[PDB]
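Peer 1: There's a structure below that I have some questions on.
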Amino acid sequence: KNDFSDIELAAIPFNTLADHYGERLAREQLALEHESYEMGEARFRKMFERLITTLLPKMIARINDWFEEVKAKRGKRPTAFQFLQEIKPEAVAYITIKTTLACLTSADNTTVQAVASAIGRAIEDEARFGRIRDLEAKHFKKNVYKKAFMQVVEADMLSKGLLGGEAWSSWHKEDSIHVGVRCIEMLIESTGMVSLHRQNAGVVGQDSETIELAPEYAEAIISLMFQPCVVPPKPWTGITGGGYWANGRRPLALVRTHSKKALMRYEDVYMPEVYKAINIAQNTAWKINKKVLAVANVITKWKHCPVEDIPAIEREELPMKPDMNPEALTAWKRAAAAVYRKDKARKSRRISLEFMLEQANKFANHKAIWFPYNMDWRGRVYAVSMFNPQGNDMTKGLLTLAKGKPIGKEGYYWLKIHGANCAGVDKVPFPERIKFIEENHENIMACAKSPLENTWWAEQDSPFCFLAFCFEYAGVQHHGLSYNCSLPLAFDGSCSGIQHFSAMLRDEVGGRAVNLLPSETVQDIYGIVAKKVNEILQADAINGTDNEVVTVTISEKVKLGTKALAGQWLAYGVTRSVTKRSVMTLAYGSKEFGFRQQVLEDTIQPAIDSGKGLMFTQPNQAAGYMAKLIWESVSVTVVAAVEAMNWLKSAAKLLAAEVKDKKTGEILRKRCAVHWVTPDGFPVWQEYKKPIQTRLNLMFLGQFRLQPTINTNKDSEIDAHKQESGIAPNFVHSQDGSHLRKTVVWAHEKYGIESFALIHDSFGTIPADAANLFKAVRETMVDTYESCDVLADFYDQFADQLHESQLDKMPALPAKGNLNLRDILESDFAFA
RNA sequence: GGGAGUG
DNA sequence: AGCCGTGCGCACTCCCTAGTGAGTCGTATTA
DNA sequence: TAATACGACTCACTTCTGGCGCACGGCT
């Protein structure tokens, strides 16, 4: 790729794009990729006419003088110098002003190490993408029917000027700050446009150095980087360059790693099944669900919206101002801190909502849209764009597949199943799910008739997703069983984590509680735990502990006993929802203290916010108690999965350990990275390294030494603690990751399935192919756990490696159970 | 160190 | 070498949060 | 060498909203 000209590198993407899909979409794709950038430059001109013609000349002059000064001096030249000679001084000036203005308008602070960092990154990207960007820009800024356009370009036909690409910045974070600081240093002289005001001098936690915009300029005044594709994304051929098309931006890495080196371990691997899966998933043609968008645009604007999620809409002021004495000052301060919190959460959720709608409106009339795909350092498959089929209810509802397949009876059956799933009817046998739909035939049809008048769908678990089903259900009733349908029908695994642990150890048990075994009733592991919790809960209600006073120093507080806390939970009702996240995360190496944090966030806090949590007098103490109850009750429901994790924790603990000898500092063995290969051939290295902080020593404006503490990008020592606490979740996540990828391949190759809706452990396709997918997920899982033992394979990877006097601390290995893997094929409620 | 979302 | 104090709560992704400068010294760099 | 920059180490200047136990860095 480095062998091509900049002229060539800017023309090739356009040309190959204009040949396969026409020049119309070829321009839009590039404009969309550079729109980020385009707006960055536009926001700069705002802000231009409505003193700028005086700042730029002054800055350019200072830069040139500074170079003359540095060149005349002897000894080590400033760090920022050589990096600032990569770009024409005129442009160096422009960027500094542009970036500094962007940092101060949107953000109300702003820290120096943030601005300096922002300028630094803006320089490097200009250095290596500036010219190619300018040249590529020419294509869409000129002036000013389709198919076969949803066909993917052949990999062997891709020009070499599209294959490679450096996805990682070569610049160090330290080096990047140096550049920004010295650019700010030259921006204060000349002009000075911004001032450097020191804040909270003396406080260990609050002391900082912030850039302030001068009063003269102040009174004179989400994120479009990753958007959907209008054309099918570029096939992944190697570690970089897949997904998007533009050459003036910076390519995507196939695997999202913590360093360039970690990605380089994939350069020459040969993992055909992995590339194949991503490419097929990537190639899925989506479109905006116009009908759902028509509703979402109107209802989210209402002051009292029928859906329980949609946030204000209204700033919602602080209450309320009562006398100023002892406990009247409490007060209040608790209710205020609650509102400040509510509002913050509400604002971020609103911004998100606004964005998802803006996206859906843009692509509302596009024949088809696409989403480039990536993977995290483990297997898991991620959509690169911000607007995703992997988002929440509304975002998912607004999306739908582009190409349909005929269509009825078989498809219509699972169409009603999906509808039932969208509503709070997913823990019930299929014939009864159908019965729920058929009973509410008048509740449906009428919601497709006038959704703005009928808000019954809003009351369902997935409001917009259920609404998308209703519009599609009404279509069948009016057109027939030949009615073209393209809604993605999602088949989600019960408890993914515990499903894989059950399968890899052939736990009966186990099975079973997570629906791997054929049963007439839907097994709810979350309901089973809660049931056991309620028995412990009732036990403490009649005979438990009374309230104490720990008096820690007013200052004295009341510690509630087991009796009082139990009464508070029975007054709320501890259902499956309270245990949901707590049951899953255990199968990812979690602890008791960890549960407290979950129960508080997922159950307690929103109850207080909803006005249904007035029972929780001491909220954190109630969260601790419930965490204690789950830890106990769940413990005897997932025994084998726990030993499985403990076997993995030990393995990783011992590998990450540094050797020791009898007084001698003999380095018999260093700390090791945990490595294993997933069934479809994807390799994963676990290298959690210790976060370290370094400090820079900058003689700022010849007055003082600006010494910013920064989070080092340079690697250090392997974090042994994280290696142990992260091995269990990351192993199964890579494990369910491959199962997902193998599913896509097996569904695409043996069956004619082309469209996929993938959310890690949920599998969605068009109604016609649903039957095959429902069957494909089982086959691909049964096949993986029959063919190879992942724990044995992992063992074959790290020992060797083990030392000695280490293998006596190493178990186990978890005994195999009596589960028959073939039974999964006959399982009805093991969607995944 | 927070905020949001997914499993 | 052993003691006592402070840090951290299962992952992954995306969005608003890297204590401070001065004193002193060693060191890698360049006319 | 002589001069320059800077890193590396040391030292001192709306809410407390929690809990419990274990591991590691910082200190002497």
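Chain A is numbered as in Swiss-Prot; the shown residues are, in order, 8-57, 73-166, 178-254, 264-364, 368-598, 605-883.
We read in the header that X-ray crystallography, 3.0 Å was used to get this structure.
Just so it is clear, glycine is given a Cβ too, placed from its N, Cα and C backbone atoms.
The following feature annotations were taken from Swiss-Prot:
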{"type": "ACT_SITE", "residues": "A:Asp537", "note": "active site"}
{"type": "MUTAGEN", "residues": "A:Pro563 to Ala or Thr", "note": "Inactivated"}
{"type": "MUTAGEN", "residues": "A:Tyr571 to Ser", "note": "Inactivated"}
{"type": "MUTAGEN", "residues": "A:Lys631 to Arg", "note": "Partially inactivated"}
{"type": "MUTAGEN", "residues": "A:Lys631 to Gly", "note": "Partially inactivated"}
{"type": "MUTAGEN", "residues": "A:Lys631 to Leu", "note": "Partially inactivated"}
{"type": "ACT_SITE", "residues": "A:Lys631", "note": "active site"}
{"type": "MUTAGEN", "residues": "A:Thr636 to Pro", "note": "Inactivated"}
{"type": "ACT_SITE", "residues": "A:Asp812", "note": "active site"}
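Neighbours and distances for these, please.
Peer 2: According to DSSP, A:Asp537 (active site) sits within a strand segment. With a cut-off of 8 Å between CB atoms and residues at least 6 apart in sequence, the same chain places A:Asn466, A:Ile810, A:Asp812, A:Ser813, A:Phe814, A:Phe882, A:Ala883 near A:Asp537 (active site), listed in sequence order.
The Cβ of A:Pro563 (mutagenesis position) has 15 neighbouring Cβ atoms from other residues within 10 Å, across all protein chains displayed.
Less than 8 angstroms from the CB of A:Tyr571 (mutagenesis position) sit A:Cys540, A:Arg627, A:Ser628, A:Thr630, A:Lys631, A:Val634, each of them six or more residues away in the same chain.
According to DSSP, A:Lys631 (mutagenesis position) is assigned to a helical segment. For A:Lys631 (mutagenesis position), the Cβ neighbour count at a 10 Å cut-off comes to 19, with all displayed protein chains included.
Around A:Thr636 (mutagenesis position), the same-chain residues at least 6 positions away in sequence with a Cβ under 8 Å from its Cβ are A:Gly645, A:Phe646, A:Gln649. In the three-state DSSP scheme, A:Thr636 (mutagenesis position) falls into the helix class.
Using a 10 Å radius centred on the Cβ of A:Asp812 (active site) and all shown protein chains, the other Cβ atoms total 23.
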Peer 1: Distance between the Cα atoms of A:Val166 and A:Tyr178, in Å as an integer, please; the 11 residues between them are unmodelled.
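Peer 2: Flanking Cα atoms: 19 Å.
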Peer 1: Quick one, can you pull the C-alpha distance from A:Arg57 to A:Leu73 in angstrom, nearest whole number? The 15 residues in between aren't in the model.
Peer 2: 10
Peer 1: Could you tell me which three-state DSSP class A:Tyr571 (mutagenesis position) falls into?
Peer 2: helix
